[PDB]
Amino acid sequence: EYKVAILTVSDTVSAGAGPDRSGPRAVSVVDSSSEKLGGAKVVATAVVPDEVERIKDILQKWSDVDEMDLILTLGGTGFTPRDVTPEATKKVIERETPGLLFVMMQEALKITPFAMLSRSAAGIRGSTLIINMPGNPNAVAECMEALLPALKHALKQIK
Amino acid sequence: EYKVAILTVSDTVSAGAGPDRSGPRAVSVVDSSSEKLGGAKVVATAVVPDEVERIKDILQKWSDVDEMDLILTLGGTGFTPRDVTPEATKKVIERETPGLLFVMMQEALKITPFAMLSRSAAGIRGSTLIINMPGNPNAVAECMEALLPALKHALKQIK
Amino acid sequence: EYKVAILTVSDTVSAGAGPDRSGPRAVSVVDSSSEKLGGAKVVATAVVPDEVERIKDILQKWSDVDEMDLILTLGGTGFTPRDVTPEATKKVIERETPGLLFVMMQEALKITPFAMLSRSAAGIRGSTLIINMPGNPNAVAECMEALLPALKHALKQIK
């Protein structure tokens, strides 16, 4: 009923130099949150390198052509010079959703102060909600737990 | 002494299809916060539909021509495709006031996690402070309570 | 090992009409946080008036030409019409670092609600981290305490 897609952003994974350890975790978190999200299913994944054009193209495609309801990105959100996910994300979103970002930061900071190094963006494009999430496997579970109480209503409101 | 104006953003109310239930609440909250705000009075209200041009025009007019000290908007801050108040507001403000947004979000989240679905913007234009607030009648009371400790000094500082 | 530079923004100080009371405090906070920051030293200070061009030029110079690792600005962050530091900073940064802002706001609000009147910006330009901090002498000590747990890793990540 809600079409979720998960974008892994990683030079390493994209080059075939390493496995995606976060993608599967994210899929499985969404999957077991399905009821709480009002019926949602991961319907597509993709891997891109840490390059803004590659990130933008997918977000555009998944929003404008495939009409996903929810896109989660993983990675490319830190202080490393290659971390460009938020900049790519900011170019393509139309309506910022700063409350989602406030909640993720607030909860993540309860676990570790290193949370302050996340530079995630989030917003709506067309009728797709796009949320940047950190690249390590536990992050999606933690962010999804923080957002989950309200994310169902978020997706319903977007229509 | 401080001139407050309150803008209701709502297709329904603007079309005459329904009453403004939030406007009068906001007026009355400002009014009974007058002492705490250093002497403030709601001096004008207006209703506009959920259209960016209509919203921008009023914010411009009230800031540039009427020289309001404080403009509160109500509504148009959610995830609904018609909710365009923050996008309108972002076009017309000059200096962001992210602390006001942090406080409103932080307090609202203590009451309900659905607070994360607010996309309010806020900032200064010329010498007018503009704050987006949620469309339901209790929200202005709650946001004003969150901001009130420091809003007096905010208005003084703007001159 | 990390090159820190501290910019004081103040019409009064720049004109010679008054001393810098915050500058020396900031230098001394960085200095005595050196170990915790992985070896950092204030290597340069400058004073500029409350004018965006003056502020931008220095941030550009210190980032592009001198290659500072960390720039702290002091002052020009409130609601006063001359307070233009964040606007100047926003023009020169490339990658926002909103978690640093979230943390400073969160911690400052524990001390006083007037913290919500800070409009600080922060972000990375090239490989320089720029953080706006408030103009009063105790602020840099407080903000640095809030950021310190993670700022070492921030500077390492930027390279």
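Note that chain B carries Swiss-Prot numbering, so the residues on display, from first to last, are 466-624.
Keep in mind that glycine also has a Cβ here, set from the backbone N, Cα and C atoms.
Annotated features in Swiss-Prot:
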- B:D485, B:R486, B:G541, B:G600: AMP binding site (BINDING)
- B:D485 to S: Reduced molybdopterin binding. Loss of adenylation activity (MUTAGEN)
- B:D515 to H or N: Almost normal molybdopterin binding. Loss adenylation activity (MUTAGEN)
- B:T542 to S: Reduced molybdopterin binding. No effect on activity (MUTAGEN)
- B:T542 to A: Strongly reduced molybdopterin binding. Reduced activity (MUTAGEN)
- B:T542 to V: Strongly reduced molybdopterin binding. No effect on activity (MUTAGEN)
- B:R547 to E: No effect on molybdopterin binding. Clear reduction in adenylation activity (MUTAGEN)
- B:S583 to A: No effect on activity (MUTAGEN)
- B:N597 to L: Loss of molybdopterin binding. Loss of activity (MUTAGEN)
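Annotated features, which come from Swiss-Prot, shown on the structure.
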residue	record	contacts (Cβ under 8 Å, 6+ apart)
B:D485	mutagenesis position	B:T473, B:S475, B:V478, B:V512
B:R486	AMP binding site	B:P602
B:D515	mutagenesis position	B:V474, B:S475, B:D476, B:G540, B:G541, B:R547, B:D548, B:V549, B:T550
B:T542	mutagenesis position	B:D548, B:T550, B:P551, B:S583, B:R584, B:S585, B:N597, B:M598, B:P599, B:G600
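Listed recorded positions (B:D485, B:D515, B:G541, B:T542, B:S583) with a CB under 8 Å from any chain A CB: B:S583. Each of the binding-site residues B:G541, B:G600 was scored by the number of other CB atoms within 10 A of its CB, and the lowest score belongs to B:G600. With the fewest other C-beta atoms within 10 Å around its C-beta, B:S583 stands out among the mutagenesis positions B:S583, B:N597. Note: the AMP site is recorded as B:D485, B:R486, B:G541, B:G600; in the same chain, B:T473, B:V474, B:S475, B:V478, B:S487, B:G488, B:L539, B:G540, B:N601, B:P602 also have Cβ atoms within 8 Å of that site's Cβ centroid. Taken residue by residue with DSSP, B:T542 (mutagenesis position) is part of neither helix nor strand, so it is coil. Reduced to three states, the DSSP call for B:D485 (mutagenesis position) is coil.
Here the Cβ of B:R547 (mutagenesis position) has 14 other Cβ atoms within 10 Å, regardless of which shown protein chain they belong to.
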